[PDB]
Amino acid sequence: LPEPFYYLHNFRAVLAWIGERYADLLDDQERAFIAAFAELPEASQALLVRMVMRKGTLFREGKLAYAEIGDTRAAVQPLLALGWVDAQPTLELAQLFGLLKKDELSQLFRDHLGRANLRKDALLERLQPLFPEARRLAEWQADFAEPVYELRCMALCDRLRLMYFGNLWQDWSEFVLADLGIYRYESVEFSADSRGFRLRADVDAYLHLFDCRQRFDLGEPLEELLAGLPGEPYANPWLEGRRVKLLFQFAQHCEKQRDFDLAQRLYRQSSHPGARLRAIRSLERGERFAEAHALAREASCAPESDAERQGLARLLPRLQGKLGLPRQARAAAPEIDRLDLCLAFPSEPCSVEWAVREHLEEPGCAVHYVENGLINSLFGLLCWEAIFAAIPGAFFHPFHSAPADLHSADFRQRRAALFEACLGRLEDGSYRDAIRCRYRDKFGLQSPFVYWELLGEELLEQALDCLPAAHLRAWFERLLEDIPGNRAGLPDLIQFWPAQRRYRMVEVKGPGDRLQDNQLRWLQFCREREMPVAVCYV
DNA sequence: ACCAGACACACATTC
DNA sequence: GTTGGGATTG
DNA sequence: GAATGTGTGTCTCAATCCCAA
C-alpha cells in the first residue's frame, strides 16, 4: 500500500531470488531477459509486470491505464523494441471476441447476423465457421483506433514463477496478501542454498506434465496425449508421483467413458494410491473376472493400505462368485456403539449434524462440531517445531503452509528425533501447557493441521482436561503412519463432560448418508483401544 | 503443500 | 434502470 | 431390501469495477 510500485518490487524480488539460488538452472536467453529487464525504465518494468500478472496475454491500450506509470503508449515502446510485447498481433475470431464488447462485435459482423438478440458466446459459435482463420486487428476491423498489445514473454515468466514457489498454483498475489497480513506464514530459517528444483531438467518435466494435464482438460484425444507421457518413471520423487497421478486420472476418464479395457491397462501403469484397486474393479466391469481375481489375490497378499484391504474385502468374494470358487466366511470385526434418534422433524432449513449437537446439549455436557478439526489441531500444536523444522529441502521461500516433503514416506524419519521429543512431552505434564503456549504464539499462522477459526479458547481447554494423554498418543501415532490417508475420517462431534472429565465422540448420519470407508477405519481404531466413540443414526 | 481432497447427499447396480 | 460473474486491486 | 458402487454440489481475502444480461 505505501509504495505505488509494490508489484514491481515483488517481481524484482523474485528475479533477484532466482538469480541467487537458481543461477545454474537458468539458460542463456533467460539470463539475457533478467539483465535486459533491469536496464528498462522504471515505468516500462511496471507496465510489463502488469500484463504478466493480469489474466490475459492480449491487452487493449484502454485497459492499461495506470497513474503511476503515466502514458502507456510511451512506456510500452521499450517493450515493443525488445519484442517482449507485440502491437499488431494476429487474432483468432475466438480471442477477438475476448477483446471486444458485444455491441462492438455486432457492428463489425453486421452483415452476417440476424435481427435476433443472441448471447455473446452464441455469436461466437455462429461466426466461428465463417471466419476460421486468424488475422491482424487491422484485417478484422481497419476502423479500429485502439492498439492491442500482445505479451510475448509469458512462458519465461511462468518458469521464473515455477522456480520461485515450488509450483504454479501460487502467483504474485502472495506477496501482497502476506504484506497485508491477510496471510501470515511461519518463518522457517532455512539455508542460503535451499532449493525448489535442484536441476533444470526437472523444471522442464514439471512444465511438460503441466501441459499434458492442460491439453487433457481441453478435450484432446488421449491416444495422442499418452504418447507425450514418458515410458520409464521419473527419477525424481515429486515428478514421478505427478506423472503417476496423471496416469491415474486418464484411467478415471477412460473408466467413466465405459472403456474399461484401456482404463485397466492405465491404472496398472500407475503407482498412485488406489490405482491397483481401480484396476481390479475395471477388470471386473470388463467382465475379465479371471484376470481381476488374479490381481486381487496378488493385492490381498501384499496390500498397499488398510484402505485397499477393505476394498479387496468386498471385491474378492464377489470375484470368487463370478468364478467357480465358493466364498469364504468373511466374519466381521467388533462393533462400535450405536445411538439412534427419531429423524426429528427439522425446524427450518438446517443440517442433520448441527441439530444433533443442539439435542445433545445438557447442563453438565458440552458438545462441539469439529470433524478432523480438533485432533489435527492438537497434533499440529504439539509437533509445531517438528513440522516447521528447518530440514533441508523442506522450505525454500516464504509463503510456506507446510514443508514440501510433507507427503514423503520418510517425512517422519527426517524429524524422528524432533517428534519423539514433542510426543515425549505427552508423557510428563508439559503437553497441556506446551499447547497453550503454541496457541498464543503461533495463532493465525498458515499451517496444514491447526484450525484457528474453529479451535476456540473454550474448546481448547475443555479438550486438554478431558482427552487422555495416552489417547492423544495413539491418535498422533496413527496420523504419522500415513498423514494423507489419516488426515480425515474423524467423527462429526466430540462431547465433553468436563466436570467428570470424560469425553465421548460421535459421528451422526441422517436419512441420506452412511459411514465412509475412512470414517469406519477410525471407529474400528478407537474401538480396539477402548476409546469412547459411537455412530448416531437419525 | 505442490494442481485439490472431504464430506453429505442421492440414485443406480446386483445377488 | 438492476443484477451477477469475473477480472483486476491491494 | 441390504450391500454395494458411482455420481453430484460446495468451498480457498474482500471491496471495486467492467461487462453481459
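All chain A residue numbers match Swiss-Prot; in order, they span 16-553.
Header lists the method as X-ray crystallography, 3.2 Å.
Every residue gets a Cβ built from N, Cα and C, even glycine.
Swiss-Prot gives this note for the published mutagenesis A:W253 to P: Weak nuclease activity. Summarising the environment of A:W253 (mutagenesis position), the number of other Cβ atoms within 10 Å of its Cβ, over all protein chains shown, is 19.
Under the heading Mn(2+) 2 binding site, Swiss-Prot lists A:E386, A:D507. Remark: A:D507 (Mn(2+) 2 binding site) has A:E368, A:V371, A:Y384, A:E386, A:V521, A:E522, A:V523 as non-local neighbours, by Cβ distance under 8 Å and separation of at least 6 in sequence.
For A:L421 (mutagenesis position), the same-chain residues lying six or more positions away in sequence with a CB closer than 8 A to its CB are A:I402, A:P463, A:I498. Mutagenesis annotation in Swiss-Prot: A:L421 to R, described as Strongly decreased nuclease activity; the structure shown retains the original residue.
As annotated by Swiss-Prot, Mn(2+) 1 binding site applies to A:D507, A:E522, A:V523. The number of other CB atoms found within 10 A of the CB of A:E522 (mutagenesis position), across every protein chain shown, is 23.
Recorded in Swiss-Prot as a mutagenesis result, A:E522 to A carries the remark: Loss of nuclease activity.
Long-range neighbours of A:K524 (mutagenesis position) (same chain, six or more residues apart, CB within less than 8 Å of its CB): A:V367, A:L530, A:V550, A:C551, A:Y552, A:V553. Where Swiss-Prot documents A:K524 to A as a mutagenesis experiment, the accompanying text is: Loss of nuclease activity.
In sequence order, A:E368, A:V371, A:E386, A:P506, A:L508, A:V521, A:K524, A:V550, A:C551 are the residues of the same chain, not among A:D507, A:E522, A:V523, whose CB sits within 8 A of the CB centroid for the Mn(2+) 1 site.
Cβ neighbours within 10 Å of A:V523 (Mn(2+) 1 binding site), excluding its own Cβ and spanning all shown chains: 25.
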